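All remarks here apply to the structure that follows.
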Amino acid sequence: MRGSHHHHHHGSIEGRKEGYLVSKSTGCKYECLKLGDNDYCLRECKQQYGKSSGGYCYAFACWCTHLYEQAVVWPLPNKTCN
């Protein structure tokens with residue numbers, strides 16, 4: 001009846017800032033059809049990162065909020081992923 005002594009933090013790069021839902025598997029992200037007419041941005045940021053993490057259909061593309069430090073985004077202009 002003891003333990004529960006662990007940690008899930010790697011790096012002192014504090015930020016807790018929003019970011020794309022782009023993963024490492026594929027490596028890309030296509031802007032949804034309508035601007036706020038779907039939940040593809042949330043469902044993608046539900047199991048991936050967490051439940052508390054949400055997201056909407058921003059102007060550019062699926063902009064997720066409340067992301068951890070592990071979350072990875074696609075640092076690129078308004079073009080197709082490399």
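Heads up, residue numbers simply count up from 1 along the chain you see.
Looking at the header, which is where the method is noted, we find solution NMR.
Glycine is no exception: its Cβ is also placed from the backbone N, Cα and C atoms.
In the domain 'LCN-type CS-alpha/beta' (17-82), the DSSP tally of helix, strand and coil residues is 4 helix, 10 strand, 52 coil. According to Swiss-Prot, the feature domain 'LCN-type CS-alpha/beta' maps to 17-82, an assignment based on sequence analysis.
What Swiss-Prot notes for the published mutagenesis of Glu31 to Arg (Swiss-Prot position 15) is this: Non-amidated peptide that is not toxic to mice at concentrations up to 30 ug/20 g mouse body weight, when injected intraperitoneally. Residues within less than 8 Å, Cβ to Cβ, of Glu31 (mutagenesis position) and separated from it by at least 6 positions along the same chain comprise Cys57, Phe60, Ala61, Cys62.
Record note (Swiss-Prot) on the mutagenesis of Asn82 to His (Swiss-Prot position 66): Non-amidated peptide that is less potent than the native peptide. In sequence order, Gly27, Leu76 are the residues of the chain that are 6 or more apart from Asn82 (mutagenesis position) and have a CB within less than 8 Å of its CB.
Here Swiss-Prot describes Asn82 to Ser (Swiss-Prot position 66) as a published mutagenesis experiment; the accompanying note says: Non-amidated peptide that is almost inactive.
Among the mutagenesis results in Swiss-Prot, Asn82 to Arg (Swiss-Prot position 66) has the note: Non-amidated peptide that is less potent than the native peptide. The residue drawn here is the original one.
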